[PDB]
2 protein chains.
Amino acid sequence: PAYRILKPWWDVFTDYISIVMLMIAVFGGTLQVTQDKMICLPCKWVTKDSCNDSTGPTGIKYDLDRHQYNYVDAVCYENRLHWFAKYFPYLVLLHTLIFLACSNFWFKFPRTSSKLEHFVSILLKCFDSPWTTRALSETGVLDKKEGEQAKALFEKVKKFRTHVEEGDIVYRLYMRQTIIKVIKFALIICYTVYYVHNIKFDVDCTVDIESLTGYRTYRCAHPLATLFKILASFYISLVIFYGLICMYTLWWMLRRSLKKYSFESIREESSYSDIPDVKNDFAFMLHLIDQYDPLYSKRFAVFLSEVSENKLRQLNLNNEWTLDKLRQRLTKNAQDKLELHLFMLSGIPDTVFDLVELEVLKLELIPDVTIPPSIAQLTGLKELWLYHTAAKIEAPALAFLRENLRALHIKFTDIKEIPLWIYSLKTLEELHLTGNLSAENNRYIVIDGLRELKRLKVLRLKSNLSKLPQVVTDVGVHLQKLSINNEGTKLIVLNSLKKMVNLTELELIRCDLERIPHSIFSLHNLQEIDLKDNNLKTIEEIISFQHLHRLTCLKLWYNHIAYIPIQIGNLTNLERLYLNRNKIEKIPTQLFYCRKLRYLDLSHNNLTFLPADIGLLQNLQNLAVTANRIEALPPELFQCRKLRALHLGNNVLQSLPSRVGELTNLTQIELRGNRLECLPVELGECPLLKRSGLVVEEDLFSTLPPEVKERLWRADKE
Amino acid sequence: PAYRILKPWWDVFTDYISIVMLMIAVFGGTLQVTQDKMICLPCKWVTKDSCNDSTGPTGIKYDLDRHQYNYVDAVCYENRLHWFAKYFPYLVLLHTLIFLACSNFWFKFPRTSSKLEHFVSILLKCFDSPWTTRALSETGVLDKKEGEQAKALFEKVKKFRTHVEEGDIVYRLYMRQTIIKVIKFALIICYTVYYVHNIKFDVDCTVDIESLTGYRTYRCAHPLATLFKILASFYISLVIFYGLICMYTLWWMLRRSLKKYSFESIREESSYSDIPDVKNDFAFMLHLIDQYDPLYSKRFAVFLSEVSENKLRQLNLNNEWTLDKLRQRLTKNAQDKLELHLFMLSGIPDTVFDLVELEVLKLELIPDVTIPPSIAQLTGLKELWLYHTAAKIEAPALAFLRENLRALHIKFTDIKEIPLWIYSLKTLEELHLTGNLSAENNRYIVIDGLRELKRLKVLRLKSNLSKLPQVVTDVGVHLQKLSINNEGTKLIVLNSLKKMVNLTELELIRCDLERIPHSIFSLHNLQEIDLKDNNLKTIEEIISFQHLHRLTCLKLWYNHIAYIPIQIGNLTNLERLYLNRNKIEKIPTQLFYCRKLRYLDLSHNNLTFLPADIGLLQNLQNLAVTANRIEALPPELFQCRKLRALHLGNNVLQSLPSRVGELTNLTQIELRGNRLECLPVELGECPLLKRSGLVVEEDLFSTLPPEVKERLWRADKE
């Protein structure tokens, strides 16, 4: 059936003893009801209310009719026969019924019956699940339905365990009913042994009946006395055994503290040490199961272990993300390297470590992930991005990283979630800290270990830092690229950059400087300068940039500057100048003294006209003047032949010179938003020009001869 | 079974008490039928109808044979034995049957039996459904069959709830049967305790039998009197326990108002506060289940919460609106970018945010729309359309929109139903308000937050403005394209356009101007101006538009202007001129002085003829003369070769000049509605001519020679 596992050997022994006692009770009751007469005979001679018992023999004449004998039998039976001899079977029946009631009370009381049914259903479901079979076998691939069933079983087992530990009702009812059984056995044995000698075959009744029969005392015989006596002896022996069993049950329930379950055997033998001991009302059920069969408890033990749940989740992720299905999700970043980005995953699948070709791994919002040593299988992995991810490392994996790690990007909201092994990677070249290093008024101790990286070359601090850290200044002695994104927070250098003399990039995006630092003049090794959104008003510091012999990538876009300084003519080695999103009205001629410009870009600025000496800069390749008040392009703009990109959008350009055919290198040109009424007929005289190379509105697209349109459409096939 | 959950502990206790009372009844009945004799003996000496009880002892001779004894036994048993002694087992059987019948009445009465069966079936189905398991686990991917089953179960649970709250029948029957049990217990205890003293071993019967026996009174013995007495005491104890249990049931049902279920503990702990209290005949069943097991009620409670229904809708939407369905459902908008339109959907599927190529999102009539942080997964999204939707957005998604959102479209009728985080979108470029911002005696306070967004370029207020809000005046100094549509509502400026200095588009559609405002003159930087449906009468203010040297797209259609002023010739920059749907009798020649017109259109006008100066517009591309009484077309007009479109509908034309054949750039021309009858042959010679461009009547199309029609059709494929 179903509840056979919930009854220990003593319970079934008591059940069978109760059945035998019920048979005794019904046999005695049938005996009494069918015939329990008391055959009484008056005796002539009386010796203190007792019969004296003092040619051929002859019978004794009593002159009593049959009905008088029946009456004296009835009176002597009701009055002078001991109540035990008359009511033994009924007392046995009542005691057996009470024993059965107190044995089955917890099975029938709904408050505990529901809990028992829930526990047995859960135990049966957890006993036969193949996940338990696999876990016991281990002491590769499982079906999705099986994994989902195991996950649901884990969840409901945990919820049931949480719900049950506060009950403490099944154990209380079991203990109370066992106490009732023990005390009932004590009383039954005492009174039955005391009164069993009170039943006998021959009895004497002096019932005081003279006016109806004529004799006072009667010698009476009870035919069932011997049978009732042997039945009482049998019932006494049965109750003795029942009481011994109940005493054993009490001793078992009072010498173990059954509210606490050990659960140590499996966790010390199978090494499943992460199984906490259960509280009251659940240790009792497990003890009962142990008394029935320890294997059920052993198989149910796996569902309470965190290791089992964790490896179940890992197997679920392995099934969900196969190798072929995961190579599909591989993507390429801007740097053209294989990138695997995990988003909102429950963890790191172990199948991702089979991709030897993996090069970039990005982890974003995965909770409490431990990088398994299987990462040692990978070879080409160089970038690891942990955005809001706390990753814990193992010993072989940490050494593998310290040997073969190149890049690391981490974003964090609190310091406590940053890796504690980040400093152990002494070969990391580039680091990207986009968290919030401003702890509780600390001197950036959380990054004080940045000096450990002796091969650190790129820094990407974006943490709203109020000032450049001492540790950063120390580590910048061998730093190639320094990038600070202060998000508009005011930053003060205060003579802190001259320590670094090997920096090549000094990106200062949103540092809110408002002034070009005076220490940047000491970094003659700087080549790329970016000052986006620093609220810079005066940029006359170009008067000191000529000492920097490698200044070639001066970028000053997204700023508020009025007039370009003449000191630009001081510099000569400028290759990429960017001054977009500014308010500049006049373009100086001396700016063109830098004949090495390649990617000059002046777009979204309050410009008015293009100087006619731009042809003097024949090395120009790109020039984007989108969103500017440029009335017309001067012809000298087309003197250059090396120009490639030319973006003139949202500009008031009424006319376009026909000499566009002079430039063969003009690849992409953008003229959307301009006030053009007709297009040059030499626009098609460019061998290298595709559909994406021309960006104009359709309405004016047909004003040119259709032949060049057909040529362009023919060249746009592939 | 199945109804064990519907029987509290008192019900099963009363069932077992009834079983034991039935055992007492059958035992007493078998005793009485098998032997209920009364052994009577006549007594010689009588003292007031009662036996007096006044060498060797000898028996007493009554001279009665056995049959006389049997007769007196029968007579005394029938007449002078108390009816209780004879009929105790039968009364016990009757009471037990009545108790069982009143306990099982509701289970056997079909009217409540069907309701109970349906309720227990629904409760069992909702107990083990994995949807409840997930809901309780949360306090990913769900199978389609499981979701469909959950939706069907939700619907049938709601239907059953609607069906049951009107019943109020099961509770009435339960209360009535408990009252019956209590009153029956009261009567039973009263009469049974009163009459239990009437059963006794020794009785005296004065039965008046003299002619048959010769003795008057008899002393009789009732052998079963003591057994019936102890049985009656046992039955009285059982009835006492039964009555106490019924009293407890009455107290439980009369101090809780079981018609109303609190349902608040789960809804206050699990945050499922949206669970309305159930009414009568359904709260009672929940109370019964709680008395059996609260877990069944807790698991069934999820189907009664609106939150569970909403999240099941969301899950079914995600399972239904698959990634491929949304990918295929993407369209191309008029702006030539990927767009997705959601109409009356219950929510936004999470697979929508998996289309990284999506660029425009349209939402209409989506109630309680929540933007998840997973919208940050989208990257190409640039425009948001919130038509009558109150959008709730979290912090990370709000930052994502603050960084990567270009345009916004919202439709509303009330102030409150617009998002309150609109001003948190810093990078917004376009705004589309199509509501009613005219609140109760306010200076448009709600839109006063527009000063926060300094990056806005396009504003599309449509709220039937009466006075231009001061916020719009202050914010228009950096605005590019302002479109206002009041749907005929009066608009007043009072020097409100002078604040702007850089605006270019001033669409004032249906603003009920009725006169050209005098504040528009200061906006010399305007390039596009439209005054459609503004009830204008005279436009002689062109002399004040000479300050506008960038005005090239003046639009004045859907108005009623008597005549065109001669001041049009003073301007020369007109490129797109519109005076459609007006009543102008003649076009002055000075208007043709502007040679750079390209999209001049005068349709639905009361024109008589066109001056030959129209032939000097060699730069005109599209000209629409539909619904004009132009009897003849000047030959000078056809001399131009830059015409692109000539739309002629509902005009007085009797023939077409043969000089149209010299046109080679004529892309399209329409002659619908005209009473033409002949098509000149030279029309068939044009490098760019297809069937779509030239649409005329089918009958008139057959008048030209066919040898060119076949050639054109052969080139009509591609």
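Using Swiss-Prot numbers, chain A covers 15-68, 92-176, 230-808, in order.
For all residues, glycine too, the Cβ spot is worked out from N, Cα and C.
Feature list (source: Swiss-Prot):
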- A:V40 to D: Abolishes activity in hypotonic solution (MUTAGEN)
- A:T44 to D: Abolishes activity in hypotonic solution (MUTAGEN)
- A:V47 to D: Abolishes activity in hypotonic solution (MUTAGEN)
- A:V47 to K or N: Impairs activity in hypotonic solution (MUTAGEN)
- A:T48 to W, Y, K or N: Impairs activity in hypotonic solution (MUTAGEN)
- A:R103 to A: No effect on anion channel activity. Impairs channel selectivity, so that the channel is also permeable to Na(+) ions (MUTAGEN)
Nearest-integer angstrom distance between the alpha carbons (Cα) of A:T48 (mutagenesis position) and A:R103 (mutagenesis position): 20
A:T44 (mutagenesis position) to A:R103 (mutagenesis position) - Cα separation in whole Å: 25
Short-range mutagenesis positions relative to chain B, from A:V40, A:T44, A:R103, with Cβ separation under 8 Å: A:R103
CB within-chain contacts under 8 A for A:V40 (mutagenesis position), separation at least 6: A:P126, A:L130
Set of same-chain residues at least 6 away whose C-beta sits under 8 angstroms from A:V47 (mutagenesis position): none
Spatial neighbours of A:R103 (mutagenesis position) that are distant in sequence (at least 6 apart) but have CB under 8 A: none
